[PDB]
There are 2 protein chains.
Amino acid sequence: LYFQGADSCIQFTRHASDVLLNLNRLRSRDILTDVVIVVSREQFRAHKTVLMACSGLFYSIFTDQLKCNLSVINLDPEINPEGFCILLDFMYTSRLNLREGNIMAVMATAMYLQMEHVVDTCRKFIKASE
Amino acid sequence: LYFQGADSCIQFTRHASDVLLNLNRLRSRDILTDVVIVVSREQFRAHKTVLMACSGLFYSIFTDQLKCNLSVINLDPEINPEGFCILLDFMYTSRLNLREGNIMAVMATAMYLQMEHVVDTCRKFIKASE
Ligand SMILES: C[C@@H]1CN(c2ncc(Cl)c(Nc3ccc4c(c3)n(CCC(C)(C)O)c(=O)n4C)n2)C[C@H](C)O1
Ligand SMILES: C[C@@H]1CN(c2ncc(Cl)c(Nc3ccc4c(c3)n(CCC(C)(C)O)c(=O)n4C)n2)C[C@H](C)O1
């Protein structure tokens, strides 16, 4: 459960993942969600803080004095809703459901959202086939 | 950076800790903090979702229909502010600054906040001296 960290502190091995699991539980129950992300027809409820923690685009939007209080955010209508859904699930779980059928949409969405590690991972999996 | 999870998904090893680090960065800059916790004289700004993820007491408070929207929460005046500070830092970092001088205050605060793993850890470190 815990160990002696490199610093003075006792560090809890699974704490960050346990927190993320609880944040995903709140999302699943729509508890304290404070924004709706609109992608084409689709709507996705989330917590701004989680979106900011995972995405350079959301970090930029919600640190903007005018946009920080917005309850609705519309994404570029060219964004694939399934690609966005896969990335939102990844934000809340650390698991990326990458498949041959969705990798291009996921990569394009991750580029737009400025999710660097996901973009790089997509690029590596694409290179593996070529 | 990533591995093949037990499920179909690609899993990112450090994602949950990277998210928690970013949430702590937002806390340090007072960005999107939505509650102030008052302990005696002291005030602590935080994100309700993080508090709920880490504490049975905060989970109960912010899932209550009446209390969920409160911007200010007063804790029991008998709570030690340093003990609360150590636990709030732990929530956002996974690191618990447990010392001989603060262990009793930290344990009492963790019991009040319903932070089970911290309570159990305090109990184990206390037992080690006796
Ligand atoms: C001083 C400030 C600190 N910082 C930061 N702080 C807080 C957040 Cl929410 C945050 N989130 C954020 C910002 C940019 C991101 C970002 C999050 N992620 C996700 C990073 C991760 C490791 C979680 O995958 C990215 O890929 N990019 C490009 N970032 C990086 C910024 C540039 O500068
Ligand atoms: C169905 C629902 C799911 N659940 C839950 N969901 C969301 C959150 Cl924010 C949340 N957070 C929460 C609640 C209680 C906690 C709690 C968080 N922590 C922290 C747990 C942790 C592993 C992060 O240290 C505790 O020690 N206790 C007792 N809990 C447990 C509750 C009892 O039942």
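Indices start at 1 and increase along the chain as displayed.
We read in the header that X-ray crystallography, 1.6 Å was used to get this structure.
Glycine too: its Cβ is placed from the backbone N, Cα and C atoms.
Annotation source Swiss-Prot lists domain 'BTB' at A:33-100, citing sequence analysis. Helix, strand and coil counts under DSSP for the domain 'BTB' (A:33-100) come to 27 helix, 15 strand, 26 coil.
Here Swiss-Prot describes A:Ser60 to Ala (Swiss-Prot position 59) as a published mutagenesis experiment; the accompanying note says: Abolished ubiquitination by the SCF(FBXL17) complex.
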Intrachain C-beta neighbours of A:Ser60 (mutagenesis position), sequence separation six or more, cut-off 8 angstroms: A:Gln114
